[PDB]
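What follows is a single structure, written as structure tokens, with notes after it.
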There are 2 protein chains.
Amino acid sequence: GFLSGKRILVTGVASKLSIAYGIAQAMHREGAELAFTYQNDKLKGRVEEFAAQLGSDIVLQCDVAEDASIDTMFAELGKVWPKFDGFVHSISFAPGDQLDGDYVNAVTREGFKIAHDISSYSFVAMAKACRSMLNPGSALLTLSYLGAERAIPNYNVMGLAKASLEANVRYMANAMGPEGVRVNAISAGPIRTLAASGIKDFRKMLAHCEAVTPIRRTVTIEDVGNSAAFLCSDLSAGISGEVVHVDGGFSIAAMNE
Amino acid sequence: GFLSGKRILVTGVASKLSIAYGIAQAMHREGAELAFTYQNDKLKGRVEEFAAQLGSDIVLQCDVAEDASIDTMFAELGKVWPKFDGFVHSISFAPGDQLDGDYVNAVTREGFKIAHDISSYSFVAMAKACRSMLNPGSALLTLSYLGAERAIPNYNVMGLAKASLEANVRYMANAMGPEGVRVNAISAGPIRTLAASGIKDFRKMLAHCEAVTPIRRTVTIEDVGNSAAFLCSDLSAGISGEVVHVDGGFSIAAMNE
Ligand SMILES: NC(=O)c1ccc[n+]([C@@H]2O[C@H](COP(=O)([O-])OP(=O)(O)OC[C@H]3O[C@@H](n4cnc5c(N)ncnc54)[C@H](O)[C@@H]3O)[C@@H](O)[C@H]2O)c1
Ligand SMILES: NC(=O)c1ccc[n+]([C@@H]2O[C@H](COP(=O)([O-])OP(=O)(O)OC[C@H]3O[C@@H](n4cnc5c(N)ncnc54)[C@H](O)[C@@H]3O)[C@@H](O)[C@H]2O)c1
Ligand SMILES: Oc1cc(Cl)ccc1Oc1ccc(Cl)cc1Cl
Ligand SMILES: Oc1cc(Cl)ccc1Oc1ccc(Cl)cc1Cl
């Protein structure tokens, strides 16, 4: 596999429907050694379950809200992987009330802070903590969404956090490049997952992003997975600070009936 | 002037070097009635003087770091301007220990939060507090910077803040558009302002631009004011959710020597 010999930390796996699960699955297939993290005691068991299916016995607890949680996690990974080759950041959050109805009315100072902290700061918080642990040629990857570029209904505050995320990607990519680290993000299209139920009326939202989509179908965790495996391999050595769209061309088209 | 019969609130005036000053100066020239706010009593004095020169005796204390502060200000203003037509958002801040050196190294959860809070959320918080006081045809304007589209040295976390700011302009314009409110932004080039001297090596980044810029000179507060005046008048009734570059064309060039 074009990923053999690589050691990648995968986060955000919560179910077989999780985009991260599709990513881990595709990387394992390409020969990568994986390491997983779970947010809390509620998810641990299931993460270990999937971790086992992928020949991995490295399951660490990690809540990006707590800097100390992040330092303890990496201080632990360091006991088996003194050095690894990057990680996948697949984490987002915002209280439900932030994603419903008018944006100006729903958004609050508190909701704003949580969405940006958990969805955009955590990405660099993790890079800072494991900086010296990364081998040259390592790659860091995160997941964004079209709402960062266009204003989408009900997505509201997340759109601003995602915009911030993509900017984070470019600043991280620029600062860490001389060390041999690349940073990119995949801006995936609508995919029915667990949290995907958060946005109001998402069932009919994915139906819209099908007929108007160039390839005439929404993407799967497999599609994002293959692209994520590519962006974290040595085959994409010339790509850094890029936001590649994996939405079947949905964004590059307009008024498709 | 093309702004006659308009009540506009102007924030950010800390000195005649302030971009906000260039903006108020041009609007007043166009016959627009202005209102003014100040961060702390340490500035109340100057602001009252400048306000008097522009035929305005409305100077309120407003600190966007506080919900109540924004509430009180719009309460006080409501006494004189039960209804007005928009405001100019010229506010940004991040602790110095965030604007100097490697981004991944300088950035802190605290620094990230404050930046995004004061420089991006403040813009939509102000719109929540005065949403009902806006006349149809109202216009809201904020100031951004190229750092939100590209990784620029030392600008660090502010870049993420400014990116958050621009998506904010898009979501606001899409939410308030049906009420008759337009939301835009100006992305200004480097200007020697009162806070400009705060960025690591600025007078150096200023000399560079005025050499690689198409119009072969950096912009002035008047250039920004004039575009600001236009973006808030009915003369641009067709623009909304747009980020117009007022930097002499710097962003659209590359490799000039
Ligand atoms: N589902 C989509 O259609 C879609 C589209 C574009 C981008 N994304 C992004 O993909 C990523 C994953 O989302 P998903 O669709 O796989 O949903 P998901 O529910 O399968 O996984 C989300 C994960 O976030 C984790 N998480 C939330 N808060 C956390 C915290 N404080 N600390 C550690 N982990 C935390 C969850 O525990 C969970 O694993 C997100 O960035 C998301 O926004 C999803
Ligand atoms: N100077 C530039 O080259 C440049 C380029 C692009 C954009 N901008 C933007 O222009 C805007 C104004 O910056 P400036 O160059 O005129 O500097 P400035 O020092 O003249 O004004 C900055 C203002 O921010 C206000 N402010 C800070 N925190 C505040 C708070 N908590 N509550 C209320 N007001 C607060 C200050 O009091 C001050 O008036 C910013 O958004 C800035 O980023 C500046
Ligand atoms: O970013 C996303 C984009 C889409 Cl189209 C669908 C789901 C997404 O993911 C989330 C949305 C809201 C919350 Cl609270 C948490 C997550 Cl993981
Ligand atoms: O955004 C800016 C861009 C440039 Cl080129 C010069 C000055 C700028 O403005 C600021 C930068 C940092 C802080 Cl703390 C506050 C402000 Cl007002």
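We number chain B the same way Swiss-Prot does; the residues here are 2-258, in that order.
Just so it is clear, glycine is given a Cβ too, placed from its N, Cα and C backbone atoms.
Note on B:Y146 (mutagenesis position): other Cβ atoms within 10 Å of its Cβ, all shown chains, come to 22. Feature annotation from Swiss-Prot assigns active site, proton acceptor to B:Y146 (among others).
The active site, proton acceptor feature in Swiss-Prot is assigned to B:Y156 (among others); the stated evidence is similarity to another entry. Taking Cβ-Cβ distances under 8 Å and a sequence separation of 6 or more, the neighbours of B:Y156 (mutagenesis position) in its chain are B:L100, B:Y146, B:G148, B:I200.
Secondary structure from DSSP puts B:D64 (NAD(+) binding site) in coil. Residues near B:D64 (NAD(+) binding site) in space but far in sequence (CB under 8 A, at least 6 apart, same chain), listed by position: B:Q40, B:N41, B:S70. Taken from Swiss-Prot, the feature NAD(+) binding site covers B:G13, B:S19, B:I20, B:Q40, B:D64, B:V65, B:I92, B:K163, B:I192, B:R193, B:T194, B:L195, B:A196.
Over all protein chains present, the Cβ of B:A95 (substrate binding site) has 25 other Cβ atoms lying within 10 Å. Sequence annotations record features per position, and here Swiss-Prot assigns substrate binding site to B:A95.
In the three-state DSSP classification, B:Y146 (mutagenesis position) falls within coil. While the structure shown retains the original residue, Swiss-Prot records the mutagenesis experiment B:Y146 to F with this note: Large impact on catalysis, with kcat and kcat/Km for DD-ACP decreasing by around 50-fold compared with wild-type.
Secondary structure at B:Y156 (mutagenesis position), taken from DSSP and collapsed to helix, strand or coil, is coil. One mutagenesis experiment catalogued in Swiss-Prot, B:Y156 to F, is accompanied by this note: No effect on substrate reduction.
Where Swiss-Prot documents B:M159 to T as a mutagenesis experiment, the accompanying text is: Triclosan resistance. The number of other Cβ atoms within 10 Å of the Cβ belonging to B:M159 (mutagenesis position), over all protein chains shown, comes to 27.
Cβ neighbour count for B:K201 (mutagenesis position) (all protein chains, 10 Å cutoff from its Cβ): 15. Swiss-Prot documents B:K201 to E as a published mutagenesis change and attaches the note Little activity toward DD-CoA and DD-ACP.
Here Swiss-Prot notes a mutagenesis experiment, B:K201 to A, with the remark: No effect on substrate reduction. When secondary structure is read from DSSP and collapsed to three states, B:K201 (mutagenesis position) falls in the coil class.
Quoted from Swiss-Prot, the note on the mutagenesis of B:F203 to L is: Triclosan resistance. Sequence-distant contacts (6 or more apart, same chain, Cβ under 8 Å) of B:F203 (mutagenesis position) comprise B:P191, B:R193, B:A197.
Here the residue is the original one, while Swiss-Prot reports the published mutagenesis B:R204 to E with the comment Causes a further reduction in kcat/Km for reduction of DD-ACP without affecting kcat/Km for the DD-CoA substrate. The Cβ of B:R204 (mutagenesis position) lies under 8 Å from the Cβ of B:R193, B:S198, each on the same chain and at least six residues away in sequence.
Under the heading of mutagenesis, Swiss-Prot lists B:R204 to A and annotates it as follows: No effect on substrate reduction.
Around B:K205 (mutagenesis position), no same-chain residue six or more apart in sequence has its CB under 8 Å from its CB. Here Swiss-Prot notes a mutagenesis experiment, B:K205 to E, with the remark: Causes a further reduction in kcat/Km for reduction of DD-ACP without affecting kcat/Km for the DD-CoA substrate. Has a larger impact on substrate reduction.
DSSP assigns B:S241 (mutagenesis position) to coil, not to a helix or a strand. In the shown protein chains, 20 other C-beta atoms lie within 10 A of the C-beta of B:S241 (mutagenesis position). Quoted from Swiss-Prot, the note on the mutagenesis of B:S241 to F is: Produces temperature-sensitive phenotype.
Between the listed binding-site residues, namely B:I20, B:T194, the fewest other CB atoms within 10 angstroms of a CB are found at B:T194.
Largest Cα to Cα distance within the recorded NAD(+) binders B:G13, B:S19, B:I20, B:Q40, B:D64, B:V65, B:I92, B:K163, B:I192, B:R193, B:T194, B:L195, B:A196: about 24 Å as a whole number. Put plainly, the binding-site residues B:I92, B:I192, B:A196 were compared by Cβ crowding within 10 Å, and the winner is B:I92. Among the recorded positions B:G13, B:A95, B:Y146, residues whose Cβ is positioned under 6 Å from ligand 2 are identified as B:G13, B:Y146. A coil conformation is recorded for B:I92 (NAD(+) binding site) in the three-state DSSP classification, outside any helix or strand. Listed in sequence order, the recorded positions among B:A95, B:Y146, B:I192, B:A196, B:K201 whose CB lies under 6 angstroms from an atom of ligand 4 come out as B:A95, B:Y146, B:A196.
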